[PDB]
Each structure stands twice: as C-alpha cells, then as structure tokens.
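Visitor: First the structure, then my questions, so here it is.
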Amino acid sequence: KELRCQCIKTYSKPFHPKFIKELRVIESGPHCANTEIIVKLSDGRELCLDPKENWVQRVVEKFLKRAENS
C-alpha cells in the first residue's frame, strides 16, 4: 500500500522513549517530499516527529536500542 504523506503535523515537545512501542520511518520520495517518522505510544496513539530535530533523532535511537535488546 502506497500512501501520500501521512503526517499533518509533528509533535514539538520532547518526551521519553519509554512511551514509544513502535517506530516507522518513511523516507521521502514520490509519495511525500518529506521523510516521516511516526511513533506509536503506549496507549496506541500515534505522533509524527520532525526527523531533523536532535531530540527526535536521540529518542528514536534510544527506542531502537531498547527494542533490539528484546
């Protein structure tokens, strides 16, 4: 399934990676001029995050490292 940009907005306040349970990273391409990072929170809500922000990069990496260790 091929979708246009899935994010309407990004969430701008830093938060702890403990609240992320799933990550999707969709590189830019014909479908969407921007890379999108979509996180699923503990309770199933989803947020998009700005891939360019340092805090976002850090939170994604911390989630990935935790998830890789189960």
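By the numbers in Swiss-Prot, the shown part of chain A spans 30-99.
If you're wondering, the header gives X-ray crystallography, 0.9 Å.
A Cβ is built for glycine as well, from the same backbone N, Cα and C atoms used for every other residue.
Below are the features listed in Swiss-Prot for this protein:
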{"type": "MUTAGEN", "residues": "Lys91 to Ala", "note": "Decreases heparin-binding activity. Impairs heparin-binding activity and leukocyte transendothelial migration; when associated with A-94 and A-95"}
{"type": "MUTAGEN", "residues": "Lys94 to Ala", "note": "Impairs heparin-binding activity and leukocyte transendothelial migration; when associated with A-91 and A-95"}
{"type": "MUTAGEN", "residues": "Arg95 to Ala", "note": "Impairs heparin-binding activity and leukocyte transendothelial migration; when associated with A-91 and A-94"}
Visitor: Please work out the number of neighbouring Cβ atoms within 10 Å of the Cβ of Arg95 (mutagenesis position), leaving out its own Cβ.
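Guide: That number is 12.
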Visitor: Select one residue from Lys91, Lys94: among these mutagenesis positions, choose the one with the most other Cβ atoms within 10 Å of its Cβ.
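Guide: Counting every other Cβ within 10 Å of each candidate, the maximum falls on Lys91.
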